[PDB]
There are 4 protein chains.
Amino acid sequence: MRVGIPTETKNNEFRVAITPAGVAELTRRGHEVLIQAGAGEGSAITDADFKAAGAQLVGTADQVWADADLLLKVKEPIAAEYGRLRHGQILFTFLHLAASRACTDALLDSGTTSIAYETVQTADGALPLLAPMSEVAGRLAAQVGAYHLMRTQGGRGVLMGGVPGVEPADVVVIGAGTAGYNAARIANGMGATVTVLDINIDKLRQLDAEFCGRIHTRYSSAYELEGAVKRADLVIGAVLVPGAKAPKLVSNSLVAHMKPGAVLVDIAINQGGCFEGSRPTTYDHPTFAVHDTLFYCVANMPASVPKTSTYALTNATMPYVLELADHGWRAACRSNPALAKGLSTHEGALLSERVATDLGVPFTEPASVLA
Amino acid sequence: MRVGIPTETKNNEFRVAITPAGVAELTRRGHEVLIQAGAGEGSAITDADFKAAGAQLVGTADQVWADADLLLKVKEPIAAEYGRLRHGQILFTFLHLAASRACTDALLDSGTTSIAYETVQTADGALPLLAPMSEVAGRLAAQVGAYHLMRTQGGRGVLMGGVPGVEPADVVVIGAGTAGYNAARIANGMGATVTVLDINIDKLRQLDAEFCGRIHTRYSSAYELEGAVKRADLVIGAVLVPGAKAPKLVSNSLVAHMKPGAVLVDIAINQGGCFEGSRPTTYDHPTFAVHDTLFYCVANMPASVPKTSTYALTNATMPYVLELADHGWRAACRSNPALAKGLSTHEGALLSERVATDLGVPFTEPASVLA
Amino acid sequence: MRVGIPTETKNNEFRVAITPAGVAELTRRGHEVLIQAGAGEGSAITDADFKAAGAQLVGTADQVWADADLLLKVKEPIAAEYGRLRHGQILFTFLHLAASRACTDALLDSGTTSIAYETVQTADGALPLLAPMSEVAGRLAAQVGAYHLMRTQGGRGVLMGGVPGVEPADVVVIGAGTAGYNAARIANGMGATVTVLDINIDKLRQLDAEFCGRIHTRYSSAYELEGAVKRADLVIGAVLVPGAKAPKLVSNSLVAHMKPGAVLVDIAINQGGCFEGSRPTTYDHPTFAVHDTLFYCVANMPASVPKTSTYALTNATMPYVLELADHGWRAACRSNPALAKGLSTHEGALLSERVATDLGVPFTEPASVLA
Amino acid sequence: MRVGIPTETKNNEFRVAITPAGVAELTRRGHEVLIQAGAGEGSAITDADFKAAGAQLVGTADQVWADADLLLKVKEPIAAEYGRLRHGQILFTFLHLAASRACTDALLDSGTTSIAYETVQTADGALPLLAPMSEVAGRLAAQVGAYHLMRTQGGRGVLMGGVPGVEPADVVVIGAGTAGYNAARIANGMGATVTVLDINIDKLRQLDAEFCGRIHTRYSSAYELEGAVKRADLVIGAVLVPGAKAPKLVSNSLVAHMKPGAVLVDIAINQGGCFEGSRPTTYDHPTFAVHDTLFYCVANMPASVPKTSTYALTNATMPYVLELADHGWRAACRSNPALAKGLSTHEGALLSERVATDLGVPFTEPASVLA
Ligand SMILES: NC(=O)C1=CN([C@@H]2O[C@H](COP(=O)(O)OP(=O)(O)OC[C@H]3O[C@@H](n4cnc5c(N)ncnc54)[C@H](O)[C@@H]3O)[C@@H](O)[C@H]2O)C=CC1
Ligand SMILES: NC(=O)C1=CN([C@@H]2O[C@H](COP(=O)(O)OP(=O)(O)OC[C@H]3O[C@@H](n4cnc5c(N)ncnc54)[C@H](O)[C@@H]3O)[C@@H](O)[C@H]2O)C=CC1
Ligand SMILES: NC(=O)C1=CN([C@@H]2O[C@H](COP(=O)(O)OP(=O)(O)OC[C@H]3O[C@@H](n4cnc5c(N)ncnc54)[C@H](O)[C@@H]3O)[C@@H](O)[C@H]2O)C=CC1
Ligand SMILES: NC(=O)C1=CN([C@@H]2O[C@H](COP(=O)(O)OP(=O)(O)OC[C@H]3O[C@@H](n4cnc5c(N)ncnc54)[C@H](O)[C@@H]3O)[C@@H](O)[C@H]2O)C=CC1
């Protein structure tokens, strides 16, 4: 089949959905790869590098979309991409539908087959394609939090790890999953006092073991959450129920009680945000004021470190890309229950139950379109 | 005596040279404290907080300078402050004269007694007043380096500590002193691969012990330095001979061989900078391009975290402030050889030998004006 | 000469001032060793073990004191021992005179040569004979603090290191010296949140390095001390100016603001105690209430672990014992400036300056009785 | 339904089975909560705090028992509570029936529905309601062991972590589960030399990884066990087969070979004890001599740190409490196989197989009374 990779068009989205090695593996298996010129330049993969690997370098975005049977993107389609979505085409990318009705509508109306990176889930309930992006996001969250805590950035003017004799930043991380563990670890590495909350005690028990008590763990009860946030120089929001709109855990009213110049980073923004006052920002304009605090809500965080994130992503996605290309979406999903869990849309039907309940929209069973 | 503390006027300089507790201790010992209104507002010390402690809150900068017997600043005097410097007044602040002729000339022409925070040196050769600022600078260097390595900041687009399976940033720190140790430690905390160079093997042996080999140490030979730099995603410049103009260790020619998008942070900028292509920058305009790299050269780095740095600084300086105010500069310097080593100017005479050799200007013996 | 070691008679004092190996080394050098029967039974050194090594096992305490030229004790003489002190005898033991007038008076009236373990001081200002006892005391402080924080002991009923999800004990250690470093280290080992204060920034910088920021360090300003204490579940008092009465750093008024059931351990009790409400307690009756808190003030803490402390002590003291016995106090002190600094009393003369100022009693120069 | 929480009456039992937040969540779901006055005072939850949350504060224990449909306790019923057990009432608490026939008899004769915290078991075989109590018990075991090792407590008089130059305590932990891992970790934190034995090599492999070899691991063969114990200053007994009477692993005969003053802490005492010579003690009288050793056998260890343990417990139990209250025991157990595994007694029938074999008493299948 034809596998197409367009240039990413989201704000400051420098990643790409495939690397030369993946292009070379596709063409070894007798597949046709088409790639928009420049598509990899943000990740420092040239058109030449792609050409060498076996790719057909095309001049226009509209051509890739129209030709490609399997389409590989990093981010969700945006407004100007809605007109590109076809029928009988397989879209494989991050989707975050629970967070956007306007996007979900487009995939349904065009009737395209779509599977979502972020809902591919292995038997043990782990999400192996979101994982490395959560990894990148958690780590960015800490340094980005550190940076915006500088007075010069409008923030409070506390240094992350203090210096001997002078107290370090107080960091609160909500969620002990991949993103939250990774944020806590970097922030702790910067010398910050870190507290992680979660409703899953096992997650905290893991964190208690790994850092031998150096990262504080609190059960995410209303009482403990409120107290932590009221105290925090920096709050990082990192919760998730797989493929569901984030719950609202930090109210605007709570934010009014916070230290002036506190920074809040809502990693969960891509799935709705878990702060009441969050709204999607972009790398160009990353922050906005709420009360006396600074909010940071970039939905494509990994985008600023494409050398790292492009390879982190594609290391994980390729085995799944190969199976789609080799066997087609129906057979691939039939042979892989983890791939199947990612099925989002097919011919005007929404195949995720969770996303159907969050949007208030008709759900149809996945196993029903797999026979 | 009268002890005056003006508002800082350097770019984004949010620090102050005294805190309430210091004001309170001065007034217990029967001293008169005068403070420019707003002088502490950047460090979140109100005029009221200062009032409460025993300070006379004055409306203008020109009055403090004119009244104050002992004058306490954080940074060196700048152009618009040159007209404030008097005779028979003691100036106590960061000076960095080896790096500025125009500043040094002003102190000599005004005929003012000046001691420099950064050349106060104990018996073991440590600089206990520079120390905490080096601590803050080192730690800022790492996070600031992390931030500017993001593609969105023009940098290379590598994440500091990578993510599992994908290589972390390569960080090279030149100098194993206070700043460099602290830079290495935060950088290493962020998951970066860190290499520290120094011409003092002892310093590296300390670093090798503390992190049990996790921070790489290389003897700063021409060979090892050039190889480290050529390989680095981020170079942090942190060298010092006490009170002397920095040596030029990284040539512009070397920088041309570096990875495009590499960031270079010259902590040593305040003492001339140890990169050949360095020039003083500010928090407003922190970075300039040199070849295909990005340079960061802020001479007052600690300014962005006054909540941390103001207290770090004043924790250290007060015991010395008290001795100056209690006994006057001549007796204080006679009783404290560590205070003495800070003597810079008195009545048109330059009293530091090193600063005299770096500027090519007449040196006069300190012990000669102390009798 | 004759070297005598009495049984310790202080409350629960299970230590002894010599071990078999030390007895054996004394007798090799042609010295006569006399030891009160049972003197080592608390440290599990039998009369037989002592016999075997070369000691004359004597039946009574009064005989040892009367015969012995050099007398080796662990603790200071107590009331019933005051009648034992002779002229021309060298007493070598812990003294803590700055804290007891009635003890100091006894040494002056008896006219005895006395050197104090705890004021023997090397060139770098370290106290190598107090050191290991501070080590034992610091480590005891943490576990003893842990134990008395249990509700069943009257304390607050918080567990030292919490458990995942639930906050650990908040421990505040005042002083970053030997005792305080060791207290902080064990406490932190137990999972407690530890904060160390000190007026010597260097000491905190060492602590910040060693535990890589995991033990919090605060500069011991009035502001920071009061805030730490008000917050602490357990405060450990560990300050010292060599051989001087402890300064009073925690007032009774402050203690009234503390969490009910907080425990306070004043390691410094032996030198006066650094808590205002402290008074010497014993192992039998270790704790008294002050306000809604519980105080622990045992002046001979190491006594409860003689198997550890006896050898810790004697490991350190022997080289000094040998020099005393070999050359006599006058020649030994002339050849060792570190031994010299321990001189306390000789023939009715108080030879420590600091102890003279704390007691308000006539001081006489050490070097004057060494010629 | 009515959910009742009596005051705990066991020796020094300061915990409570519910906290305000849990009371508030129950009353939100339309349930009636009754709480014996004073029931929470040991955990510092006032009657007022409970009232505010929505609880009906009742004066007497007999009323709660009689009214409550779901009854929440921390510990097992004791002699004076046997007369309180009703029919058609759900008891939810720690039970430890394999260890007490007299208790098991009462639940059977009264015919009460009972589920046990300690046998609630998730699919992966983990016991999530015992877990946090094992956590608390392990950590207490180490400090309690440290304390009783002091000479003054009758113990051997070795300090846990020694001091430089002098050997630390030798600690042997039998069982690498939750309690044993937590004991080893605290003891290691105190500087003790720790050895953990287990018949499950994976458990030891986990411990070998976490502490990177610093905690010694030995396969719990007869040979290795004997040798460790013979050498130990402190032995902590921490084994378990879920809901079964502990195996006897340390014979009285072995104890005769041990160092005099050695302390043995049998955490497993609540399930019979794994030391041959153990017998239930209480916080009032915690220890008894066996041979030349000191045994410590408190069955309600977590009781002395109720601030920690009450919240540790209820954090875990509440989700299960809510399900019982919402749906009743039959439906709740039907929807939750982990809840179901806790079923102990119903209408005169013993529903645990393990407890039936240990007691030698008729077992009846759980699934049989769930239809
Ligand atoms: N902005 C960006 O560029 C990126 C955002 N993300 C987002 O980060 C979020 C976290 O992702 P992961 O860490 O992989 O998920 P995860 O499942 O690894 O972690 C989420 C954790 O939050 C906890 N949690 C759920 N509900 C909670 C509540 N009410 N209170 C407290 N804790 C709660 C869960 O127990 C879970 O462990 C996701 O929403 C993901 O979409 C991920 C990558 C990049
Ligand atoms: N930008 C800012 O805001 C601040 C800048 N600084 C600057 O940071 C610099 C370093 O300060 P500290 O770490 O306190 O000094 P330090 O003395 O602690 O460390 C400097 C180290 O550089 C080493 N060094 C000297 N010559 C060298 C050579 N040719 N090659 C390799 N290594 C060499 C020395 O051996 C020494 O260990 C100073 O120039 C200081 O003024 C300090 C504080 C703030
Ligand atoms: N109860 C017992 O059985 C024992 C008690 N001790 C006592 O422990 C105390 C501490 O001993 P070490 O740790 O060896 O002394 P050290 O000299 O190692 O440490 C004392 C520390 O307290 C600091 N300090 C002094 N004044 C201060 C102030 N105003 N505020 C804050 N910090 C201040 C010093 O800078 C020093 O670092 C001594 O009084 C000693 O006699 C020692 C052994 C046993
Ligand atoms: N006294 C108190 O207050 C408390 C007592 N406990 C008791 O602590 C005990 C341990 O509990 P957990 O650590 O949660 O159980 P666990 O299952 O986490 O740990 C027990 C470990 O012992 C090992 N083991 C079993 N048989 C063995 C044998 N013959 N030789 C060597 N190792 C063996 C198992 O492999 C298991 O890993 C339980 O009996 C529990 O009831 C728990 C909490 C409080």
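Cβ coordinates come from backbone N, Cα and C, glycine included.
Following the DSSP three-state reduction, the secondary structure of D:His96 (mutagenesis position) is coil. What Swiss-Prot records for D:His96 is active site, proton donor/acceptor, and it gives experimental evidence as the kind of evidence.
Same-chain residues at least 6 positions away in sequence with a Cβ under 8 Å from that of D:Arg15 (substrate binding site) are, in sequence order, D:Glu8, D:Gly42, D:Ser43, D:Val74, D:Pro302, D:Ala303, D:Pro306, D:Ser309, D:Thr310, D:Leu313. In the three-state DSSP reading, D:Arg15 (substrate binding site) counts as coil. Marked as substrate binding site by Swiss-Prot on the basis of experimental evidence: D:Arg15, D:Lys75.
If you look up Swiss-Prot, you'll see D:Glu323, D:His327 marked as Mg(2+) binding site. Annotation note: D:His327 (Mg(2+) binding site) sits in a helical segment as assigned by DSSP. Within the same chain, residues at least six positions away from D:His327 (Mg(2+) binding site) with a Cβ under 8 Å of its Cβ are D:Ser335.
Quoted from Swiss-Prot, the note on mutagenesis experiment D:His96 to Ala is: Completely inactive mutant.
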### Number of other Cβ atoms within 10 Å of the Cβ of D:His96 (mutagenesis position) across all protein chains
23
### Task
Would you count the other CB atoms within 10 A of the CB of D:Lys75 (substrate binding site), including those on all shown protein chains?
23
### Task
Could you state the whole-number distance in Å separating the C-alpha atoms of D:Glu323 (Mg(2+) binding site) and D:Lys75 (substrate binding site)?
20
### Query
Taking the Cβ of D:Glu323 (Mg(2+) binding site) as centre, how many other Cβ atoms lie within 10 Å?
17
### Message
Can you tell me the CA-to-CA distance separating D:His96 (mutagenesis position) and D:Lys75 (substrate binding site), as a whole number of Å?
### Response
9
### Query
Can you name the recorded positions among D:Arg15, D:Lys75, D:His96, D:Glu323, D:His327 whose Cβ is less than 8 Å from some Cβ in chain A?
none
